[PDB]
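Reading through the structure tokens given below for one structure.
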Amino acid sequence: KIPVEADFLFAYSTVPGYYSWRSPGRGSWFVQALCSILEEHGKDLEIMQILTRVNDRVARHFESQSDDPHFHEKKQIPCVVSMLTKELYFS
Amino acid sequence: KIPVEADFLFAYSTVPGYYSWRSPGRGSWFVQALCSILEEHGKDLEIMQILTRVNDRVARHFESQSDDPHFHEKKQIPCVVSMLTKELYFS
Amino acid sequence: XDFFX
Amino acid sequence: XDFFX
Amino acid sequence: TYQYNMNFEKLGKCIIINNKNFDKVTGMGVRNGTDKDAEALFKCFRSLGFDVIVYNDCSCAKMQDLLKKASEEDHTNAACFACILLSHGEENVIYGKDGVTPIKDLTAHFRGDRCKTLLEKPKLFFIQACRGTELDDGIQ
Amino acid sequence: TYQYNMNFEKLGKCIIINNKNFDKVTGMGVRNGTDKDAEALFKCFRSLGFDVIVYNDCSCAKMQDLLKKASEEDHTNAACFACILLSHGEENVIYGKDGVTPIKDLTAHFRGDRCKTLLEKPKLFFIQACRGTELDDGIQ
């Protein structure tokens, strides 16, 4: 038999309890970074490699810009939840 | 600047909401899977490759042995939450 | 001017 | 007989 | 022996739910830029090989029904399934245009016991949405 | 580069909390088999190169205190940090011998702003504990 919860993967844009940031002119930070990595490497890296590079890109490349100083210069790290049982390549 | 929540990894034995199974003679299913994979591969596989094989081994090799048939032939899948920003090798 | 979801 | 935590 | 089997006719189905405009009764504002996200995700996941369909400003019942129906299609000739959720949200919960619905309810339709033709195949959920109101102040 | 830099004097510290016995009032029973877990984990993580420390039957206040003190040590010459928790648990929470403590409060000590010598280094938490009461019945 096989667990009914096995072989799911959740790629969240942010960690539990936290905001997720979006630029009105360029899109959400997570999706910008996810599409960047997929264009260059979607076909030759494993899914956890892709999503780890996405984590790094969101963590390093983005910083919030805001009028309110309560929201000035805030940061974000995404959050991958893997119940995968094998490596995953898209090819 | 770096997110304060970056570079954590949580290797949970089970998914949110679920039981986690332990055998009194051999130990808990997750730990014995984790230890056996780390012994054969802890110095050559990336941490997500290690934990994905742990996911497979818990999911395929273990089934709850019980006599209250409410807990007969039950199953488990572990749960990896990664905020890592790089690949991790223990080398 | 960033927003959150 | 297995247990849970 | 350590990879998901990819030798199928289709890569699989990808459902993008792109929620930009919300009902007055929810109090949520317009998600500007989410069309840029959806079109970029459309190109990327299409380039990967997914059969992609975008659904805009879905209600909670439509999201539930979209994912319930996709779960009931036949995936014998598919390698995997992906779903992308772009919306407002809170911990464990995502906004339709008419309220909140629990994320677990969207995904449970794909459980091994409720979708036999995706059994032992990756089911992937990409979720752009808040999970609370804590700020990460960062550190140098 | 794309990997964590491992060129440090030590791999790092590995803290194991092995909770087997629990105060009667908590309702929790002896966790038979956990000594074998703790033994196999310390042998394994010693092989990897960690400085392993095994704690046993810790109170909630002991679990907070020892993790807080470990986050105040100087990790400048370590590549990473690892903690392994073996206990009863429910969702978001882990048992000390005298009650329950939030997992998030245990790990928050190692946040970037609170443990500056592990900044940009991997902080690993392995948790053997229930997260609720649902059973997974499986499918063949």
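Using the numbering of Swiss-Prot, the residues shown for chain E are 57-196, in order.
Header lists the method as X-ray crystallography, 2.3 Å.
Here the Cβ of each residue, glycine as well, is placed from N, Cα and C on the backbone.
Annotated in Swiss-Prot:
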- E:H144: active site (ACT_SITE)
- E:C186: active site (ACT_SITE)
- E:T173 to A: Abolished phosphorylation by PAK2; when associated with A-30 and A-239 (MUTAGEN)
- E:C186 to A: Abolished thiol protease activity (MUTAGEN)
- E:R187 to M, A or G: Reduced thiol protease catalytic efficiency (MUTAGEN)
- E:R187 to K: Does not significantly affect thiol protease catalytic efficiency (MUTAGEN)
- E:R187 to W or N: Strongly reduced thiol protease catalytic efficiency (MUTAGEN)
- E:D192 to A: Strongly reduced thiol protease activity (MUTAGEN)
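Within 10 Å of the C-beta atom of E:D192 (mutagenesis position) sit 26 other C-beta atoms, taking all shown protein chains into account. The Cα of E:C186 (mutagenesis position) lies closest to that of E:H144, out of the recorded positions E:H144, E:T173, E:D192.
By a Cβ separation below 8 angstroms, chain C lies close to these of the recorded positions E:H144, E:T173, E:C186, E:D192: E:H144, E:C186. DSSP assigns E:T173 (mutagenesis position) to a helix in the three-state reduction. DSSP gives E:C186 (mutagenesis position) a coil state; it is part of no helix or strand. Residue pair E:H144 (active site) / E:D192 (mutagenesis position) shows a Cα separation of 18 Å. Rounded to a whole number, the C-alpha distance linking E:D192 (mutagenesis position) with E:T173 (mutagenesis position) is 41 angstrom.
Using a CB-CB cutoff of under 8 Å against chain A, the recorded positions that qualify from E:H144, E:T173, E:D192 are E:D192. Under 8 angstroms separates the C-beta of E:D192 from a C-beta of chain B, among the recorded positions E:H144, E:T173, E:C186, E:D192. E:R187 (mutagenesis position) sits 31 Å from E:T173 (mutagenesis position), counting Cα to Cα. Neighbour list (E:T173 (mutagenesis position), Cβ cut-off 8 Å, at least 6 residues apart, same chain): E:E129, E:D130, E:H131, E:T132, E:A134.
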